[PDB]
Amino acid sequence: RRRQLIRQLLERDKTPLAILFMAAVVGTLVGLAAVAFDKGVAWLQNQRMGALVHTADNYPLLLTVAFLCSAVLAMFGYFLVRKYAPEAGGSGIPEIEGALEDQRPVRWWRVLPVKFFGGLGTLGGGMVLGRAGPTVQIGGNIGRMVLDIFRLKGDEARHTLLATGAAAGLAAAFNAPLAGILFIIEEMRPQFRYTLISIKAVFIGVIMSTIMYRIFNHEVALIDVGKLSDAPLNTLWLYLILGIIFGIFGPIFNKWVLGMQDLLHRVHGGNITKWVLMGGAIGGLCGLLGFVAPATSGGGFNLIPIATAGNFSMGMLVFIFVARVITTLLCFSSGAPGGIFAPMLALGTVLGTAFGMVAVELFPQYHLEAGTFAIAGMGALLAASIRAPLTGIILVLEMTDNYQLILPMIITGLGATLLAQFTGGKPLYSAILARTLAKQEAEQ
Amino acid sequence: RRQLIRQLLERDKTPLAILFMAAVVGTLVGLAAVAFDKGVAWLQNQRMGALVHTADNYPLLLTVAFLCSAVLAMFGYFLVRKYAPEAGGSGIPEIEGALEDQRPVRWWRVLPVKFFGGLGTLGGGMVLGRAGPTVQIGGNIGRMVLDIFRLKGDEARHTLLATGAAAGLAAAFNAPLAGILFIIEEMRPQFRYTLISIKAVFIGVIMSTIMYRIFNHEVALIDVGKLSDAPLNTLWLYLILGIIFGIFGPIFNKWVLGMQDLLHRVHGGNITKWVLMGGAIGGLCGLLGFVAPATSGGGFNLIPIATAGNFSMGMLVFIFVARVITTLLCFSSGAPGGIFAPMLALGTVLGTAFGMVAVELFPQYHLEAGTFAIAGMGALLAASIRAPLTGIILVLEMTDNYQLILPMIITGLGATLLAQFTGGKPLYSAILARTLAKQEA
Amino acid sequence: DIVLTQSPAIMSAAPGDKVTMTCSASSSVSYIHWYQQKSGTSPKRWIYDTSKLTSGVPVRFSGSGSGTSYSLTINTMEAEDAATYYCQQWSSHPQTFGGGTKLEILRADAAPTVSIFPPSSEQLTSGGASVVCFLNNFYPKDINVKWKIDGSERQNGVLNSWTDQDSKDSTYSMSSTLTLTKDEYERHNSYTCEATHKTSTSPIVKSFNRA
Amino acid sequence: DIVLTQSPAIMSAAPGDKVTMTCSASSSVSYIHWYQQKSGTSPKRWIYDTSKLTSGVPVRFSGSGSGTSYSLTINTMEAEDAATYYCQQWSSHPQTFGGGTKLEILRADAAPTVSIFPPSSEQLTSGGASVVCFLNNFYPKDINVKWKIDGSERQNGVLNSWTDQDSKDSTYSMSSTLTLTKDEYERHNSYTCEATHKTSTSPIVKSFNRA
Amino acid sequence: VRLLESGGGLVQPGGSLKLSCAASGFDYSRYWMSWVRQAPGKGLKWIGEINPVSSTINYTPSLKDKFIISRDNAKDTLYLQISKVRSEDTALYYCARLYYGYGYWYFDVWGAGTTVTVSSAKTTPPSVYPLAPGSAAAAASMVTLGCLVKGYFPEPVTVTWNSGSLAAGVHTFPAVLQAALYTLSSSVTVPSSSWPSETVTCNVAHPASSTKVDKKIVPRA
Amino acid sequence: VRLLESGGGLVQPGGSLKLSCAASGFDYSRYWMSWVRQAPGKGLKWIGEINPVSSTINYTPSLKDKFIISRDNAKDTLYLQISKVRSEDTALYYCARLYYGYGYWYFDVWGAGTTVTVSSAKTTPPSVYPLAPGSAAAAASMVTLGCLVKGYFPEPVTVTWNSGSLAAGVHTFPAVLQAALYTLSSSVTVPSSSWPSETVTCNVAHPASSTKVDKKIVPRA
């Protein structure tokens, strides 16, 4: 068989020029779109504000206009999904993860509009959902869409354009090219069998996707925490322990995200109305909290920098943590079109900080600075739950730019994935495509 | 399908034992990775303490230089040829191939021969990196623990062996991320699913890295401070630099292989005429390492110096040409030493050169050569060895200028592209091919 | 070194008016900028990269163009947008600035508020005789002043300076100042200033006397 | 908070000689440090984390220990190791410090080079009248002066100050100044100074006469 | 975030002067500094830049060492050395902090500026005389004070009232040359209920002569 | 990396002085700074430490505002505010940069130090007196000199011979405080060939009283 290898080696990394020029166009597109979704969600969350500022004086009128303005968006959200593509609901990656293994479909003619405008309304309303997966999925579909258009054959031009697309997606969502490429080659890919995916294409994809972003959002970052302090060697063990904490909690959260999916399902029994209704219900509760207590609502970013700086009293943190687990569980387990990736970055950040503070003074000799453990634990949930430490770390890194902390970030992240496996956790994203890919049969 | 649901729900469950091993392996590849680093130092140093001791007399100096070097080189090639002709060359291909069960992992042999061998080939100061040399000491250390505690399965095998190669490249550049990425992008079986435990590889790298840090904290390998940023209307200049590397990447790939043939004659496999031509080149290194330091040695020393723009354009061109040659000589001559690092040094020099031309051909971009240096520092690792993703994440960890990440990719990928588009090949695979093919024909 | 040339070196417009000005290059420049220099204040980056407003720059603004001809627009100009606009490019080298465009506002009439001041004691103790006369916040700018030392229309020793249109209100100002040999003043006893401006047929006049 | 107790309070050794001193912890400690403090000079960090030599510390230097007892050691102690070492910890907050250990040089038994001076005129011209008697260079440090104003031992008015081991000859020194008054002085002629040391089986007198 | 330049003043034809530009409000290092000038009545003309480390100092098509830009990140100060001065080299010297959008650079934040007068004239501090009303209390609610500044060189002088605290309703007129010296005055409408019930000082400044003349407006006896 | 500290002095018991540390040679941020103090020939004690973002300050166990440590990362200076100054506070205050290897922090680089003298005694200039051989001496090849500095307060004075050039064979004695007043002497030995040959001048100094005196030793009558 080695008589085969020698042949392959000498042939390695020769991807069809055409598959390439396409990863490039796909990228450019997933980019332009990735931006438009970003800009849109903004415009909305803003109007909603421009409307509270316009009812300033009257309070319960305010709280009402808040709730409704939100609820109305949420409804228009769930709806579009349920009435035109029940897949756009949930994160948005599993249906791509599975679409990679040819175990799910890529109906772009549908899911494009429904995931965009859908989430563009679910997020625009300000629910605890990220543009995370939502952009990934808009991604893949855009790839398949160009695939079909210029009609390209082969499993290579299929898996490729579809996988580069998902990546170019996660890239423009966090302006983190490396983390995108790494998400594919670590999570998205077929996690149980060699695949014909062109990594050189994926790159060109991410590259274009990222240029586009940069072209529209330069002069500012998503997260900015400035160069935090360094992390002494006799300090690393505290990151193993924080890594442990996430590892045990990672699975638990994984249950709640699935369970709540069942439980909440009753409350509408698949009925488009009682659903879209319970939709506007949660949606509204978001507008309301997004005002009465902003931390508990919205994506999560806003408060990231604020928590890393140590501006939230310990207590305040605990509240925000608990209040978030809940609101994130609600919005996501309730099949609303929106990611849970970002909200997890926000969750870890808060837990990490908390840990920080306890350490920051339980060991005055270490000269600790909570903010480090925040950066450490910011992709820790993305580790213990979704189980892709390598992508978590390289994501955090690109966003928080504190490479000095890289060692503690890993010892935490890995320390997590470890305790997670050691306690039965599972790739939250796979634990979804399972249930899904199952029920399709189960429904037989 | 129905199988899938089963697999998914079972994902990422690597045998606790395979893990606790990746951890010990790592600790070991670490301790060793360091000792090799410390050793090569001690030597390059004595050699100096000996020139300082013959200060006055010049041709006596130049001689003591050449010989002290040549003697090490000889003791180098020898050990290899007389006890493990595989320690010669980089050291990765025999691990790359060892991963596909197309080559062997004789650790009881290659450990001492690669260590002390290179610890003498590098200690003498030849244009060779501790790059692959450490990777290979790595893998072998994994297989060694594998055998010792005797673990079965293809997973317990491929894993400890692959984590080991990674923990290796990690302690060689103190770059954990780049190590993990080297495996999952270059080392791992390129054309067929494999049973490699990435969670293990990590634990491996982690331990390997702690060890390093425990012995080399308070200083970096490369330090270039926060360079300037890179404007969008500036990115195209990185595509063009990426093109330049892409065309040259294959060419260099030929020379590294060809020179391997050519130089082979000059000893015809004969342990003596080889070990002799060995001390020949080795000596030429001590000599140049003194008369013109840039042209010799690993390459690091001059990296920072070239990024700062301290070498006149001309001076760069010289150092480039002089380096292609000396790197080709030492590596194509089957001496036990990597060519990974020497390529980092090469790109850095080419990138800078490009820089300077740009730095003034476009006074309106407010350029700063040093950026293109960081950009092109892992550009050869891209156009030649073809692993842009590991190159980039390596440079990043070493030069810590994430701001430049976009230009670094547009260059790197821009290279791999022009390289493929011109027939280049994974220099490391283009070796295991030759190896594997000849080995039978 | 490109040479940028701006549309009207000076132009006038009534607020609410949509106002556009041009900046052209001898060669082809791209992504240019515009600075706003209000009177007696350093320029301020107003628009950059062809058409991007700096931060805090009224949306009523909006630059444009491409290649050799470019423009700055004020869909519905305002009284506060009165300044001189310099475009600049750095897509070539060295960078180059436009000659500017002075935007002037046209508004309702406004009569002067004349004032007269006695050649201060302190200035006297030195031999100077300064009869100051301030005629503020007026418009149009066209105005004529008259000096009278005891009924007689004096001419020499008289100097007057106009401030530039005001940033907020759009009115101009002036100060006529006649200076004598000290005793040149302390010899006659009555001073008058006669301002004559459109807003009135019959001159406004201020006066004071040595006593 | 831990109490570092440096074992030898003082000690002496000759150039080319192995020396060891200690640091006893009131509780557990880890990776202590040692600082060298050269008489009249700001503390220099030597060993750190129980052993590591700081970039410059002479190689003859090392030392270490652990658990609850560390130590400093010099293999062949040269001259340039004249000073005091303070073992500090910070493994447990708040960081504390040892009372230090004084590394004094052991050398040849030099005898006191006594020099007595008569009250400067100036001083005497303002009631002042002190009589400085120097006892420069000697070993060990056990020197004892004494004043006699005409065969009469005089202990009041006396002031003694000893210097630190001489960084160039490792010998000591001490100056006793005897202060009186003009009136009190102008009424006594013999003013002797007597040094009593090891080096001499009997008094190293010295004296002047007001005559 | 502010650039405050100084130095530039009066230099006789052919001689040379140094200009500074104290920076404050930002990381002066990391930023490329630049210079620009406005030769009276004419347009803006770039004079050269300088990168953070000083490893680059491009200039405008000038002369040998006409200009000599240089920084001192330690002091957070930019410099400019003009030598062999001539009438063409007489204007307001702006100090700027450079930046970019997509990539095409611009002058992000300009300082106030400094005026360099090339001329064999002489430095004369300004003379300030209060200008209160001529006892004609027929004063409407509002009443215009305003002091006069005459006999100074070179330009410019700066005038404020009550330290600019009294900002609204103030007019300072452009100076005019006086066959050797410059002159100008300022006026200040105000509520009669505020004067003389409160102080009224015109604060005159002449950077050239490093002179400061604060004249409290005295209602004539 | 150099650490300069100022502010040490004489204070009334009860008073309250402020010491400063001027840091030259390193990115002042990223660092921690702390004050350690050493009483008059006694052990070193840790006053306190303060990080970069000035968000963490710790002090050895002592009454609330017994100490106020602060840092201006805009002048790279470290300050120490001591209140209700007692007698214990009479010590030598050192500032140092904190750094480590493993994570068991050490006082990296120290600084010269500044003395805080806490007393109700009043500042007093020194009377410098010349110590020259006399009436019954016997000029042996080597000759011993020196001058006396009595009656001063506080510390310190600084004696040097021939303005420094004669820094060998010189013996300066630590001052003794008798009856709330200091006195010190310093002898120097030189070849009884170069004196009275050359001029052996002793340069005493007391910043306190602004007293500079270079007493020139000369042969007794």
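We number chain A the same way Swiss-Prot does; the residues here are 17-460, in that order.
According to its header, the structure was obtained by X-ray crystallography, 3.1 Å.
Just so it is clear, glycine is given a Cβ too, placed from its N, Cα and C backbone atoms.
Around A:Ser107 (mutagenesis position), taking its Cβ as the centre, 26 other Cβ atoms fall within 10 Å, counting all chains. According to Swiss-Prot, the mutagenesis experiment A:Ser107 to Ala carries this note: Uncouples chloride transport from proton transport.
Neighbours of A:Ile356 (chloride binding site), defined as other CB atoms within 10 A of its CB across all chains, total 28. Annotation comment: Swiss-Prot describes A:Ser107, A:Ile356, A:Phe357, A:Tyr445 as chloride binding site, evidence class experimental evidence.
Reduced to three states, the DSSP call for A:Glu203 (mutagenesis position) is helix. Listed in sequence order, the residues of the same chain lying 6 or more apart from A:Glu203 (mutagenesis position) and placing their CB within less than 8 Å of its CB are A:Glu113, A:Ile402, A:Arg403, A:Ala404, A:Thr407, A:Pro443, A:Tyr445. A:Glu203 to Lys or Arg appears in Swiss-Prot as a mutagenesis experiment; the accompanying note says: Decreased proton and chloride transport.
For the published mutagenesis A:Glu203 to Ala, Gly, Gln, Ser or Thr, Swiss-Prot gives the following note: Abolishes proton transport, and reduces chloride transport.
Listed in Swiss-Prot as a mutagenesis experiment, A:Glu203 to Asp or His is described as follows: No effect on proton and chloride transport.
For the mutagenesis of A:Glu203 to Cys, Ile, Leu or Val, Swiss-Prot gives this note: Abolishes proton and chloride transport. The structure shown keeps the original residue.
Among the mutagenesis entries in Swiss-Prot is A:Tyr445 to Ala, noted as: Abolishes gating, permitting continuous rapid transit of chloride ions; when associated with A-148. For A:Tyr445 (mutagenesis position), the count of additional Cβ atoms within 10 Å of its Cβ stands at 26 [all protein chains shown].
In Swiss-Prot, the entry for mutagenesis A:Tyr445 to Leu states: Alters stoichiometry of proton/chloride exchange. The structure shown retains the original residue.
A mutagenesis experiment is reported in Swiss-Prot for this position, A:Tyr445 to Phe or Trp, and the note states: No effect.
In this entry, A:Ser107, A:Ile356, A:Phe357, A:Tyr445 make up the residues listed for chloride, with the farthest two CA atoms of the set 10 Å from each other.
Between the alpha carbons (Cα) of A:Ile356 (chloride binding site) and A:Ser107 (mutagenesis position) lies a span of roughly 6 Å. Residue pair A:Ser107 (mutagenesis position) / A:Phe357 (chloride binding site) shows a Cα separation of 8 Å. For A:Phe357 (chloride binding site), the number of other Cβ atoms no farther than 10 Å from its own Cβ, over all displayed protein chains, is 33. Chain C comes close to none of the recorded positions A:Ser107, A:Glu203, A:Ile356, judged by a C-beta to C-beta distance under 8 angstroms. Mapped onto three states, the DSSP output places A:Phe357 (chloride binding site) in helix.
The chloride site is defined by A:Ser107, A:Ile356, A:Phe357, A:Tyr445, and by the 8 Å test on Cβ atoms against their centroid, the other residues of the chain that qualify are A:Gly106, A:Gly108, A:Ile109, A:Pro110, A:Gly146, A:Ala148, A:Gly149, A:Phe348, A:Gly355, A:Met360, A:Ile402, A:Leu444.
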